[PDB]
Amino acid sequence: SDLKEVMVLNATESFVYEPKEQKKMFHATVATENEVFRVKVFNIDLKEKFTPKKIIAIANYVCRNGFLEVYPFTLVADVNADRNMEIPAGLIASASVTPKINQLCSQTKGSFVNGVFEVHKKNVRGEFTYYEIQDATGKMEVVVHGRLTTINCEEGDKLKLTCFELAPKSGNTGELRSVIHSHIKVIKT
């Protein structure tokens, strides 16, 4: 847990990811001069520190699944305004790019995905809701369960997804599935 000096790019709002114990978190994206990291923050008192454009130092975090996980024992500190970090606009842009569906569904290995996807169809089956999403490269499905089945998302809207798991399937059939830390923001069109 090498210390990283980073600027905050974006953050979601705090939300309950675990309704039985009411466990809360938010997601953030941060960048060093040369690199982007996706952060899961389990101490929500840190929301202020994670304000976009702010410079912070992060140490004693946990690396899991390609995310930096921030707990109460994790150091998160303001770096002085004497810092003035140089953050390339291109790198900042690399953080906001949405993956192509044709690469996603034909993906042969599991990973965790962020992106903004337009909903072509919505099919609710029992405890699972299936969104068919489309881009210029093709279409695939996003499968939601649990708390996320209550979102209001209709055909024509867009799903801004955070930490969805790509489950590779046989036929170029891979799908995005919601997991414990998943977050959705619906963009109404």
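Note that chain A is numbered according to Swiss-Prot, with residues 575-763 shown in order.
Header says: X-ray crystallography, 2.3 Å.
The backbone N, Cα and C atoms fix where each Cβ goes, and this holds for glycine too.
The mutagenesis experiment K627 to A is recorded by Swiss-Prot, whose note states: Impairs DNA binding; when associated with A-663; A-667; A-670; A-674; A-732; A-734 and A-759. According to DSSP, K627 (mutagenesis position) is assigned to coil rather than to any helix or strand. Counted within 10 Å of its Cβ, the other Cβ atoms near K627 (mutagenesis position) come to 8, all protein chains included.
Here the Cβ of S670 (mutagenesis position) has 13 other Cβ atoms within 10 Å, regardless of which shown protein chain they belong to. DSSP gives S670 (mutagenesis position) a helix state. For the published mutagenesis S670 to A, Swiss-Prot gives the following note: Impairs DNA binding; when associated with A-627; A-663; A-667; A-674; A-732; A-734 and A-759.
Among the mutagenesis results in Swiss-Prot, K674 to A has the note: Impairs DNA binding; when associated with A-627; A-663; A-667; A-670; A-732; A-734 and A-759. The residue drawn here is the original one. For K674 (mutagenesis position), applying a Cβ distance below 8 Å and a minimum sequence separation of six or more within one chain yields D709, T711.
One mutagenesis experiment named in Swiss-Prot is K732 to A, and its note says Impairs DNA binding; when associated with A-627; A-663; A-667; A-670; A- 674; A-734 and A-759. Classification of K732 (mutagenesis position) by DSSP places it within a strand.
Quoted from Swiss-Prot, the note attached to the mutagenesis of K734 to A states: Impairs DNA binding; when associated with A-627; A-663; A-667; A-670; A- 674; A-732 and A-759.
The C-beta environment of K759 (mutagenesis position), restricted to residues of the same chain at least 6 apart in sequence and closer than 8 Å, consists of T586, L733, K734, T736. As a published mutagenesis entry, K759 to A appears in Swiss-Prot alongside the note: Impairs DNA binding; when associated with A-627; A-663; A-667; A-670; A- 674; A-732 and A-734.
Counting neighbouring Cβ atoms within 10 Å of each of the mutagenesis positions (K732, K734), the lowest count belongs to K734. In this structure, the C-alpha atom of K627 (mutagenesis position) lies 26 angstrom from that of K732 (mutagenesis position). Straight-line distance linking the Cα atoms of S670 (mutagenesis position) and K732 (mutagenesis position), rounded to a whole number, equals 15 Å.
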